[PDB]
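J.: I am attaching a structure below and will ask some questions about it afterwards.
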Amino acid sequence: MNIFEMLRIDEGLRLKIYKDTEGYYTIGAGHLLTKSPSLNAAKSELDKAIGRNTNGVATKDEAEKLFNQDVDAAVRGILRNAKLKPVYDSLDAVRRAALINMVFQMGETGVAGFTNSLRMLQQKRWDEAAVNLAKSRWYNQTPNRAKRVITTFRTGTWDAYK
Ligand SMILES: [Cl-]
Ligand SMILES: [Cl-]
């Protein structure tokens, strides 16, 4: 198991523009296109991202390329973030993937906001962090995914994904 396989399970890989859990236009493995209600705007963003007139449809390779870029960007965002970097540096390889997953889903700013949970993760207080992470809109809105990530932080294993 690795970060890509993990996110593939959590996000899937759709080849036609679709609406995410929040009703926003997305493509591939959770690549948000726009928060605008407009399908046209979505299509415009898609074409700009892939570099061709797509007509709302991407090929598998194109989607995968977007996926690779997004994973790379999440990691880099973490490393550049003053609040995130120290937690990431303190974790083992499995838990680092869990942190990457949260950043991929909610953006750096969003995760950076879980102040208390981050401090707990940094102190290796696993069960405490898991409880804290669960008190969030994130857990209430996408519970199954949040439980998978939470368990990963709690145990340090990939059990929730196997
Ligand atoms: Cl892009
Ligand atoms: Cl879910």
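The deposited model was determined using X-ray crystallography, 1.8 Å.
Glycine too: its Cβ is placed from the backbone N, Cα and C atoms.
What Swiss-Prot lists as active site, proton donor/acceptor is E11, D20, and the listing cites experimental evidence. Annotated substrate binding site per Swiss-Prot: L32, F104, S117, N132, in sequence order. Quoted from Swiss-Prot, the note on mutagenesis experiment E11 to Q is: Complete loss of activity. According to Swiss-Prot, the experimentally introduced change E11 to N is described as follows: Loss of 84% of enzymatic activity. For the published mutagenesis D20 to E or Q, Swiss-Prot gives the following note: Loss of 99% of enzymatic activity. For the mutagenesis result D20 to C, the note given in Swiss-Prot is Nearly no effet on specific enzymatic activity. Listed in Swiss-Prot as a mutagenesis experiment, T26 to E is described as follows: Complete loss of activity at neutral pH; covalently bound substrate. Record note (Swiss-Prot) on the mutagenesis of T26 to H: Facilitates transglycosylation more effectively than hydrolysis; covalently bound substrate. Swiss-Prot gives this note for the published mutagenesis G30 to F: Almost complete loss of enzymatic activity. The enzyme is destabilized by 1.5 kcal/mol. Quoted from Swiss-Prot for the published mutagenesis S117 to F: 10-fold decrease in enzymatic activity. Under its mutagenesis annotations, Swiss-Prot gives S117 to V the following note: 50-fold decrease in enzymatic activity. Among the mutagenesis experiments that Swiss-Prot reports, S117 to I is described with the note: 500-fold decrease in enzymatic activity. Record note (Swiss-Prot) on the mutagenesis of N132 to I: 5-fold decrease in enzymatic activity.
For each feature listed, report its degree of burial, its nearest neighbours and the pertinent distances within the displayed model.
T.: Residues near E11 (mutagenesis position) in space but far in sequence (CB under 8 A, at least 6 apart, same chain), listed by position: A29, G30.
Around the Cβ of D20 (mutagenesis position), the same chain contributes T26, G30, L32, each under 8 angstroms and 6 or more positions distant in sequence.
Its own atom aside, the Cβ of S117 (mutagenesis position) has 24 Cβ atoms within 10 angstroms in the protein chains shown. Look at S117 (mutagenesis position): DSSP puts it in a helix.
Annotation note: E11 (mutagenesis position) sits in a helical segment as assigned by DSSP.
Mapped onto three states, the DSSP output places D20 (mutagenesis position) in coil.
Around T26 (mutagenesis position), a 10 Å sphere centred on its CB holds 21 further CB atoms from the protein chains shown.
In the three-state DSSP assignment, the secondary structure recorded for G30 (mutagenesis position) is coil.
Within the same chain, residues at least 6 positions away in sequence whose Cβ sits under 8 Å from that of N132 (mutagenesis position) are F114, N116, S117, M120. Annotation note: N132 (mutagenesis position) sits in a helical segment as assigned by DSSP.
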J.: May I ask which residues of the same chain, at least 6 positions away in sequence, place their Cβ under 8 angstroms from the Cβ of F104 (substrate binding site)?
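T.: Result: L7, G30, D70, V71, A74.
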J.: Checking proximity to ligand 2 here: which mutagenesis positions out of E11, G30, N132 have their Cβ closer than 6 Å to it?
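T.: If the test is a Cβ under 6 Å from any atom of ligand 2, the answer is none.
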J.: Taking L32, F104, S117, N132 as the record's substrate-binding set, what's the max Cα pairwise distance in Å, rounded to a whole number?
T.: 27
J.: I need the most crowded of these recorded positions: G30, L32. Count other C-beta atoms within 10 angstroms of each C-beta and give me the top one.
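T.: Checking each of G30, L32, the winner is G30.
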J.: In terms of DSSP three-state secondary structure, what is the assignment for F104 (substrate binding site)?
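T.: Note: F104 (substrate binding site) is helical by DSSP.
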